[PDB]
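Chemist: This structure is in structure tokens; I'll ask about it shortly.
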Amino acid sequence: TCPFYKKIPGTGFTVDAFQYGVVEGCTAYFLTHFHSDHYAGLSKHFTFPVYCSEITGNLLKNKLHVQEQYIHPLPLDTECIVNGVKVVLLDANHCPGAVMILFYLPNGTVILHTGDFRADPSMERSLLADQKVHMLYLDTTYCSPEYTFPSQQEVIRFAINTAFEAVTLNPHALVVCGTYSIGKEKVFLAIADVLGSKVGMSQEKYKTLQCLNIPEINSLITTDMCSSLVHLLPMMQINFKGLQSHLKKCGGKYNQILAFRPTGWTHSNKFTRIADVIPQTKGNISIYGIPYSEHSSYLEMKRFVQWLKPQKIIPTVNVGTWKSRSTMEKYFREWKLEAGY
Ligand code: NI
């Protein structure tokens, strides 16, 4: 049944709750972003109102064929009224179109649902700064101190320098980047830009990227693989067998692959700096796993919460085990005692 942490008390609202059938007493279904664990259950036969960002609304219509009459896109950073309740959508610094949702309950309670997010000090100057938040439904994906990772900027610097060096040394090297969902587009876009190429991909992936309002996108991507030296493939194909196969398909245009897997975290991070990352190699194929995260590190998460000072925290991630739950609740208490709220 729908779990309590997807329900907004004092409202007819749910968040990211599309796989439980008709939820008793839900008048509006919010969707924070277009990732499959969150939209699981939506299709063209859905007949309740869906509230979301403009970009999420492009994807629902074009990829899942939800009918337009049931899609309710809202602008960001704007006070809006939904079934008599004031809401605001804020940028979540996750994937394109991902939002956090502020709800202003009729009784005076203020609730923030982060969706999936990567906490950033820039959020400390949105409409969040202007009032107190009583309850926080928090993306706790990496809520443990072992989860450190570099900034997105440091990681892109590494990938750009790596790719530019490899291809300048060997003009017949191909760069491949893996993907399985929207998000992390900077990886492949920044590499293509330094090499002066477009990124080549399947028709299905080109379609998906055309929904994202990325400026100058027609200048950056293409379905013509033959004209491109950066190719996108399914994440599943980023291994030695899958890459040998793809190299065969390129018809002797290339004699070397350098491939990137943007992982979230990998325990090489406890010991190793980004400077120090090395690939796995077999023959003329090298694979780098790079720690490009679209979720908060433990420190980023801590700073956000100690700034916000919520009265109650409700985790939305890692809630399935008692050990996880008890570990998170210990960190919440430390943070509160250290900051004094
Ligand atoms: Ni997500």
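Heads up, chain A uses Swiss-Prot numbers, so what you see runs 700-1040.
Here the Cβ of each residue, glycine as well, is placed from N, Cα and C on the backbone.
Copied straight from Swiss-Prot:
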| type | residues | note |
| --- | --- | --- |
| MUTAGEN | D838 to N | Impaired nuclear focus formation, reduced interaction with PIAS and increased sensitivity to cisplatin |
| MUTAGEN | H994 to A | Impaired nuclear focus formation, reduced interaction with PIAS and increased sensitivity to cisplatin |
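Can you tell me where each of these features sits in the structure?
Modeler: In the three-state DSSP classification, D838 (mutagenesis position) falls within coil.
The C-beta environment of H994 (mutagenesis position), restricted to residues of the same chain at least 6 apart in sequence and closer than 8 Å, consists of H793, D815, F816, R817, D838, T840, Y841, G963.
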Chemist: Let's check the environment of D838 (mutagenesis position): how many other CB atoms sit within 10 Å of its CB?
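Modeler: There are 23 of them.
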